[PDB]
Amino acid sequence: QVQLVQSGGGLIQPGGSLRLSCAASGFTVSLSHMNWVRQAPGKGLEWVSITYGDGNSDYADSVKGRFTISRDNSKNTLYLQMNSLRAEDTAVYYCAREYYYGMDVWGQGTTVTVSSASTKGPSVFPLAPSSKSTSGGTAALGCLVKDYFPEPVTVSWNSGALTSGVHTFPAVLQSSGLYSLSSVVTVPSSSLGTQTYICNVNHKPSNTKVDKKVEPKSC
Amino acid sequence: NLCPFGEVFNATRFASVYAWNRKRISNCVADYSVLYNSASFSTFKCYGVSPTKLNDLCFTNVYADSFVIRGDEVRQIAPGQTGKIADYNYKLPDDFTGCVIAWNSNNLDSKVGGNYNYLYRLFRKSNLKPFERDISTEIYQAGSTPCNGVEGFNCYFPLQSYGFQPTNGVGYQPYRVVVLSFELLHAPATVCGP
Amino acid sequence: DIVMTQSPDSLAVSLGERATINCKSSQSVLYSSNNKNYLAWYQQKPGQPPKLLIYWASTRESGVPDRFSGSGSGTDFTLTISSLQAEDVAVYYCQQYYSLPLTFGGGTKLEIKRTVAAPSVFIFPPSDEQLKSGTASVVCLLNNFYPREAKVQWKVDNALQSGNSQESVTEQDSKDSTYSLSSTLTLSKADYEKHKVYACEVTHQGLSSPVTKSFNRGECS
Ligand SMILES: *[C@@H]1O[C@H](CO)[C@@H](O)[C@H](O)[C@H]1NC(C)=O
């Protein structure tokens, strides 16, 4: 069973260096051709490099002079050494075999985030339900999760008892370099007076847990 | 004068399928009862002969071919089969007269960290003829551009390994195969039952 | 380089119907000597690596269901799902392996087509807690709509705002196949206090006329 298992990666500052590894089983790397392929957040696939059985490599122009491939034959492992990293190098990085008819087996992927932002827990603000909601209609409420780094953040509602109608949007990267997202839910307007709504925000990179009660505002 | 089948079936080292070994067996008395009555085999399919009546037969020569493949490739060691093993490594003729014997060899041929010493041919410009053995290691041109004997894009080394590990699924575990060919020529028979 | 161009960027097919994705290469990937098109199709689902579906333009990888098929030759290729299943919702990529550098198409997003559903619209003022921080976030919510295309226009004192908002959209819901969208207007606290009326105007196929949700700063909303 051919298989690729990736390791390494993580967060790094611009100009720093990272070493990605890709261990194979079921076939011999030094007898095959191996690719590195990367995928920026929300973008398509970009081929990075190819490494033949003899250890020599060819690189895409976007990484030549900065990325180098080495190998450990006894460990059946390929390494991608990334130097002089820039924010545009932020992507999920895959290793994949260049079979003669395509990339047939892939590693699970390794996230690389190039940023100078500091690890930081989010501020949590309520998205309070309107006091003009339709009687018999539907109201919307939520929590704004702002200015955290790095990804990801998870948001539960009432510790998991509220799931129906919950939307947690994908985070957006702000010009600050920090992330921000919202998580909303729609509920009957009848429930606002009798049911408590609490968002449970988790940002484990900063060991942060926030419970925010969301209620109609006072006028 | 017992035919030395024990040299073949009980050999310590077995060959890779692309470089399969052949032993020519002549001028002896063979007792196939010790094999077909044996419970040690997972595959014992014969062609052109009934296996249970082997000792009543007489052949000019007998050939024992042996190699290692993985479990789900044993079915390719049969006449008319296709696949990378049958097409590029070991091919039987349509008129094959003999038996194909295989058994699981996980304890002998698997290794912790993987056994990458067993190879098979992945690429070839044409299919093997029956009983052909190709040990060449020329770089194979899979794409538009010639290779000039060096590896490049779509220029591959033609051999690949299995990487047997003891924890592999049984279909990916190594199996040792012996192919007995019963040759009948217009000449005095030299290998007979007892 | 051989440039790969897919079309459409997004495709909506009813469940059980036929989906067709096109890929075009800037130059031919047909090798004259062996008559093989050096083109492959991949299916990628979120959080997973791509998976080989078709190679040699038309050969299925082992395990791929029969409904997947590939066609074309030279520079124009096509991937066909005969009967769309819910499990086929993914992004599909073509790729040439004829020459270096290896290049993929931009990708084609495959989604389930449903009836038009107008969004329910909500607007949220910034919290008092946030204004103490010096920033004001105004959030507009478009809930459970189809199709995905929608226009969200921010209005501050009836002046249309452009360049100070960010949008985020969920992936297609598995149960009702709708989308939901948030758009966030970011202002300094000083800017927020200098204006009164804050409005979000939404245009969508399910709405016979655009809908506007608004609040006045300082008043109960
Ligand atoms: C292999 O060794 C064991 C020894 O008992 C037994 O199965 C048999 O004698 C040998 N096989 C052959 C073919 O001689």
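Note that chain B carries Swiss-Prot numbering, so the residues on display, from first to last, are 334-527.
Cβ coordinates are placed from backbone N, Cα and C, and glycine is handled just like the others.
What Swiss-Prot says about this one:
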{"type": "DOMAIN", "residues": "B:334-527", "note": "domain 'BetaCoV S1-CTD'"}
{"type": "VARIANT", "residues": "B:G339 to D", "note": "In strain: Omicron/BA.1, Omicron/BA.2, Omicron/BA.2.12.1, Omicron/BA.4, Omicron/BA.5, Omicron/BQ.1.1"}
{"type": "VARIANT", "residues": "B:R346 to T", "note": "In strain: Omicron/BQ.1.1, Omicron/XBB.1.5, Omicron/EG.5.1"}
{"type": "VARIANT", "residues": "B:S371 to L", "note": "In strain: Omicron/BA.1"}
{"type": "VARIANT", "residues": "B:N440 to K", "note": "In strain: Omicron/BA.1, Omicron/BA.2, Omicron/BA.2.12.1, Omicron/BA.2.75, Omicron/BA.4, Omicron/BA.5, Omicron/BQ.1.1, Omicron/XBB.1.5, Omicron/EG.5.1"}
{"type": "VARIANT", "residues": "B:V445 to P", "note": "In strain: Omicron/XBB.1.5, Omicron/EG.5.1"}
{"type": "VARIANT", "residues": "B:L452 to R", "note": "In strain: Delta/B.1.617.2, Epsilon/B.1.427/B.1.429, Kappa/B.1.617.1, Lambda/C.37, 19B/501Y, Omicron/BA.4, Omicron/BA.5, Omicron/BQ.1.1; Contributes to cellular immunity evasion and increases infectivity"}
{"type": "VARIANT", "residues": "B:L452 to Q", "note": "In strain: Omicron/BA.2.12.1"}
{"type": "VARIANT", "residues": "B:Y453 to F", "note": "In strain: B.1.1.298"}
{"type": "VARIANT", "residues": "B:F456 to L", "note": "In strain: Omicron/EG.5.1"}
{"type": "MUTAGEN", "residues": "B:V483 to A", "note": "Increased resistance to neutralizing antibodies"}
{"type": "MUTAGEN", "residues": "B:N501 to Y", "note": "Increased binding affinity to human ACE2"}
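The separation of B:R346 (variant position) from B:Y453 (variant position), Cα to Cα, is 16 Å.
Under a cutoff of 8 A between CB atoms, and with a sequence separation of 6+ in the same chain, the neighbours of B:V483 (mutagenesis position) are B:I472.
B:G339 are the recorded positions among B:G339, B:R346, B:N440, B:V445, B:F456, B:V483 whose C-beta comes within less than 6 Å of an atom of ligand 1, given in sequence order.
Residues from the set of recorded positions B:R346, B:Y453, B:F456, B:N501 situated with their C-beta under 8 Å of a chain A C-beta: B:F456, B:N501.
DSSP classifies B:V445 (variant position) as coil under the three-state reduction.
If you measure from the Cα atom of B:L452 (variant position) to that of B:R346 (variant position), you get 14 Å. Put simply, of the recorded positions B:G339, B:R346, B:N440, B:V445, B:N501, the one whose Cα is nearest the Cα of B:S371 (variant position) is B:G339. B:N440 (variant position) falls within a helical segment according to DSSP. In this structure, the recorded positions B:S371, B:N440, B:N501 were compared by how many other Cβ atoms lie within 10 Å of their Cβ, and the smallest count belongs to B:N440. In the three-state DSSP scheme, B:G339 (variant position) falls into the helix class. Long-range neighbours of B:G339 (variant position) (same chain, six or more residues apart, CB within less than 8 Å of its CB): none. Nearest in space to B:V445 (variant position), taking C-alpha to C-alpha distance over the recorded positions B:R346, B:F456, B:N501, is B:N501. Looking at B:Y453, B:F456, the variant positions in this record, the fewest other C-beta atoms within 10 angstroms of the C-beta turn up around B:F456. Distances between the Cα of B:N501 (mutagenesis position) and those of the variant positions B:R346, B:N440, B:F456 are shortest for B:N440. A distance of 13 Å separates the Cα atom of B:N440 (variant position) from that of B:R346 (variant position).
Comparing local CB density within 10 A for the variant positions B:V445, B:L452, the maximum falls on B:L452.
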